[PDB]
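Report on one structure; see the data block that follows.
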Amino acid sequence: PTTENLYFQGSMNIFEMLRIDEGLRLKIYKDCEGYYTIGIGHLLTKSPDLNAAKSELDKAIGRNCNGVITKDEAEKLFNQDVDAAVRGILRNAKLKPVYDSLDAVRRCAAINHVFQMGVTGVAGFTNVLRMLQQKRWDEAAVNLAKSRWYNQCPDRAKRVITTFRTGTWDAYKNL
Ligand SMILES: FC(F)(F)c1cnc[nH]1
């Protein structure tokens with residue numbers, strides 16, 4: 001590893017991680033599952049009605065957006081969503097102990113996973129949660145790769161899975 005390579009981990013954090021997995025879009029679009037989304041992975045609604053999505057957007061941003069936001073607005077919303085995922089983990093009796101047991105990089109993978117799937121979805125992964133607490137990294141990763149979350153949209157989830165396996169940022173290098 002070069003001096004530069006060793007600096008790479010200090011450039012990576014949960015925000016940079018999700019930014020790569022979710023991308024950045026300033027106009028309403030449909031995600032890999034066909035749900036209306038904007039910014040950095042902000043799910044507006046699961047309704048097929050675009051009108052509902054725009055309504056949710058205006059509520060989320062606080063102005064008349066007509067389906068379009070600024071980069072600064074995308075960032076503020078993203079920060080709010082990241083905070084909600086972290087808070088969702090820490091208050092949950094099932095997820096908190098697992099999260100506490102993890103190293104810093106795998107903690108980012110945990111927040112990412114919750115950001116993507118929500119608290120109850122993640123908390124339902126009983127075997128994976130046990131495997132992670134027991135440092136059974138390869139088993140955890142194989143089991144994550146069986147999930148509908150990963151399988152229906154692999155490109156959004158693949159790096160998170162690799163990150164649970166290795167506890168390094170390697171999956172986010174060389175985009
Ligand atoms: F429990 C958490 F939050 F650490 C976790 C999230 N995904 C797997 N584990």
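All positions are counted from 1 along the displayed chain.
Including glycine, each Cβ sits where the backbone N, Cα and C put it.
For the published mutagenesis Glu22 to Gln (Swiss-Prot position 11), Swiss-Prot gives the following note: Complete loss of activity. The Cβ of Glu22 (mutagenesis position) has 20 neighbouring Cβ atoms from other residues within 10 Å, across all protein chains displayed. DSSP assigns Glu22 (mutagenesis position) to a helical segment in the three-state reduction.
Listed in Swiss-Prot as a mutagenesis experiment, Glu22 to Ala, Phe, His, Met or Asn (Swiss-Prot position 11) is described as follows: Complete loss of enzymatic activity.
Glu22 to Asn (Swiss-Prot position 11) appears in Swiss-Prot as a published mutagenesis result, with the remark: Loss of 84% of enzymatic activity.
According to Swiss-Prot, the feature active site, proton donor/acceptor maps to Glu22 (among others).
Annotation note: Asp31 (mutagenesis position) sits in a coil segment as assigned by DSSP. Within the same chain, the residues at least 6 positions away from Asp31 (mutagenesis position) whose Cβ sits under 8 Å from its Cβ are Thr37, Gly41, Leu43, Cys153, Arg156, listed in sequence order. Quoted from Swiss-Prot, the note attached to the mutagenesis of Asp31 to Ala, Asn, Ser or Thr (Swiss-Prot position 20) states: Complete loss of enzymatic activity.
One entry in Swiss-Prot concerns the mutagenesis experiment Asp31 to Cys (Swiss-Prot position 20). Its note says: Nearly no effet on specific enzymatic activity.
Per Swiss-Prot, mutagenesis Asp31 to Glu or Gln (Swiss-Prot position 20) is noted as: Loss of 99% of enzymatic activity.
Residues or ranges marked as active site, proton donor/acceptor by Swiss-Prot: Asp31 (among others).
Experimental mutagenesis at this site is recorded by Swiss-Prot as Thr37 to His (Swiss-Prot position 26), annotated: Facilitates transglycosylation more effectively than hydrolysis; covalently bound substrate. In the shown protein chains, 21 other C-beta atoms lie within 10 A of the C-beta of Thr37 (mutagenesis position). The DSSP secondary structure for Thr37 (mutagenesis position) is strand.
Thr37 to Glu (Swiss-Prot position 26) appears in Swiss-Prot as a mutagenesis experiment; the accompanying note says: Complete loss of activity at neutral pH; covalently bound substrate.
For the mutagenesis result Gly41 to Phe (Swiss-Prot position 30), the note given in Swiss-Prot is Almost complete loss of enzymatic activity. The enzyme is destabilized by 1.5 kcal/mol.
Here the residue is the original one, while Swiss-Prot reports the published mutagenesis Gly41 to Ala (Swiss-Prot position 30) with the comment Almost complete loss of enzymatic activity.
A mutagenesis experiment is reported in Swiss-Prot for this position, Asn143 to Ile (Swiss-Prot position 132), and the note states: 5-fold decrease in enzymatic activity. DSSP gives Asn143 (mutagenesis position) a helix state.
According to Swiss-Prot, the mutagenesis experiment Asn143 to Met or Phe (Swiss-Prot position 132) carries the following note: 2-fold decrease in enzymatic activity. Just so you know, the Cβ of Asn143 (mutagenesis position) picks up 18 other Cβ atoms within 10 Å once every protein chain is counted.
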